[PDB]
Amino acid sequence: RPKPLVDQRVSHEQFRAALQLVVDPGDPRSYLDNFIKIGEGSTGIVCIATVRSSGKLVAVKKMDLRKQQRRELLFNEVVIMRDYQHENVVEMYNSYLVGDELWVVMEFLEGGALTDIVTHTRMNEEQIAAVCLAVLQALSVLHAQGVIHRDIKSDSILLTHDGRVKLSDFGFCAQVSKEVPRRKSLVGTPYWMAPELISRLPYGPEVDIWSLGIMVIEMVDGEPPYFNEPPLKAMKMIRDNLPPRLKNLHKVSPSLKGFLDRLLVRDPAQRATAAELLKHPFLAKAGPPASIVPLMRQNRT
Ligand SMILES: Nc1ncnc2c1ncn2[C@@H]1O[C@H](COP(=O)(O)OP(=O)(O)NP(=O)(O)O)[C@@H](O)[C@H]1O
């Protein structure tokens, strides 16, 4: 799997001191048991744990401070989830600092990543629409406050046991305001990266819309475009070539096709916004959380 990409006393100790003030005080082990690793990411490992009193399950993301790509991005993990409590957003209960590590205590998502489902089986339009709705609902709220996710991919999308979709992995979030027009840093996963971002030109919230476009290709075709190619020239191909098309538009309804045509636009000014796309006819096909349950590993094949 391709890993997410981003382009000392005073340095460390000051940064630690900063995070100390941001997070909740104390240590989570005073009420949590059985820290067992689930999977490693880019920022660090995610592991499971139990509430000692109730017996209920939580997740704990552990991120090392001195083992970061770009330290200052760790603030996102705390803040984004703190502020934007939304139906389609992973809940954060608490954040703590332990030694050289940040420990964010968030909700455990049973269904796992959307990556797992995209590669193994391949969903129908009803289910694909259900996902896109859930992501766009979340992304509209973030874009409303001028917050770019910067890392939209199947890996970022997680599920509950009852098939509800939530967005996660906010470690690459950007801020844009009245005085800050666009960002300009090379951030995200290589394949899901927008064309203007790969050319290092100033980019806005639109790079998420494109990223979702690529994530649509994922659900339909199993892979993002050029996934077989090495990331280096795969990014150059996105920068040079026309917008990637689907395998064959034969079984694809014109509803979905016209939807994706708004997502994968080269010129970001013409590219549709999260607000618009919420009213696109394709999202009317979106099935209930129940219709996603069959896709999950436990009930698959
Ligand atoms: N609360 C959760 N419950 C279950 N699985 C999770 C949870 N959070 C993350 N995961 C999965 O654990 C895997 C490893 O962590 P990952 O999300 O890759 O970290 P990461 O890449 O550092 N995120 P980012 O903040 O974007 O850098 C991911 O692929 C997720 O699918």
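Numbering of chain A is taken from Swiss-Prot, so the residues present carry the numbers 49-55, 297-590, in order.
So how was this one determined? The header says X-ray crystallography, 3.1 Å.
Yeah, the Cβs are placed from backbone N, Cα and C, and that goes for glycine too.
Some features that Swiss-Prot has for this protein:
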{"type": "DOMAIN", "residues": "321-572", "note": "domain 'Protein kinase'"}
{"type": "BINDING", "residues": "327-335, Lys350, 396-398, 458-460", "note": "ATP binding site"}
{"type": "MUTAGEN", "residues": "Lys350 to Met", "note": "No change in cell motility; in association with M-351"}
{"type": "MUTAGEN", "residues": "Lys351 to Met", "note": "No change in cell motility; in association with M-350"}
{"type": "ACT_SITE", "residues": "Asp440", "note": "active site, proton acceptor"}
{"type": "MUTAGEN", "residues": "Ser445 to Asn", "note": "Approximately 30-fold increased autophosphorylation (constitutively active mutant)"}
{"type": "MUTAGEN", "residues": "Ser474 to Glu", "note": "Approximately 3-fold increased autophosphorylation"}
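Here the features listed in Swiss-Prot are painted onto the structure.
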residue: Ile327; record: ATP binding site; CB count, 10 Å: 13
residue: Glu329; record: ATP binding site; CB count, 10 Å: 12
residue: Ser331; record: ATP binding site; CB count, 10 Å: 18
residue: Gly333; record: ATP binding site; CB count, 10 Å: 21
residue: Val335; record: ATP binding site; CB count, 10 Å: 20
residue: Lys350; record: mutagenesis position; CB count, 10 Å: 23
residue: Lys351; record: mutagenesis position; CB count, 10 Å: 17
residue: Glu396; record: ATP binding site; CB count, 10 Å: 17
residue: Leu398; record: ATP binding site; CB count, 10 Å: 19
residue: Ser445; record: mutagenesis position; CB count, 10 Å: 25
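In terms of Cα spacing, the recorded positions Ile327, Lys351, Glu396, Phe459 that come within 10 Å of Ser445 (mutagenesis position) are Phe459. Here the Cα atom of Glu329 (ATP binding site) is found 24 Å from that of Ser474 (mutagenesis position).
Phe459 (ATP binding site) is surrounded by 24 other CB atoms, counting those within 10 A of its CB over all protein chains shown. In this structure the alpha carbons, written CA, of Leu398 (ATP binding site) and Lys350 (mutagenesis position) are 13 Å apart. Taking a C-beta cut-off of under 8 Å and a sequence gap of six or more, the residue listed as 'active site, proton acceptor' has these contacts in its own chain: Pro52, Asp458, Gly460, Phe461, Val476, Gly477, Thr478, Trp481, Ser500. Look at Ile327 (ATP binding site): DSSP puts it in a strand.
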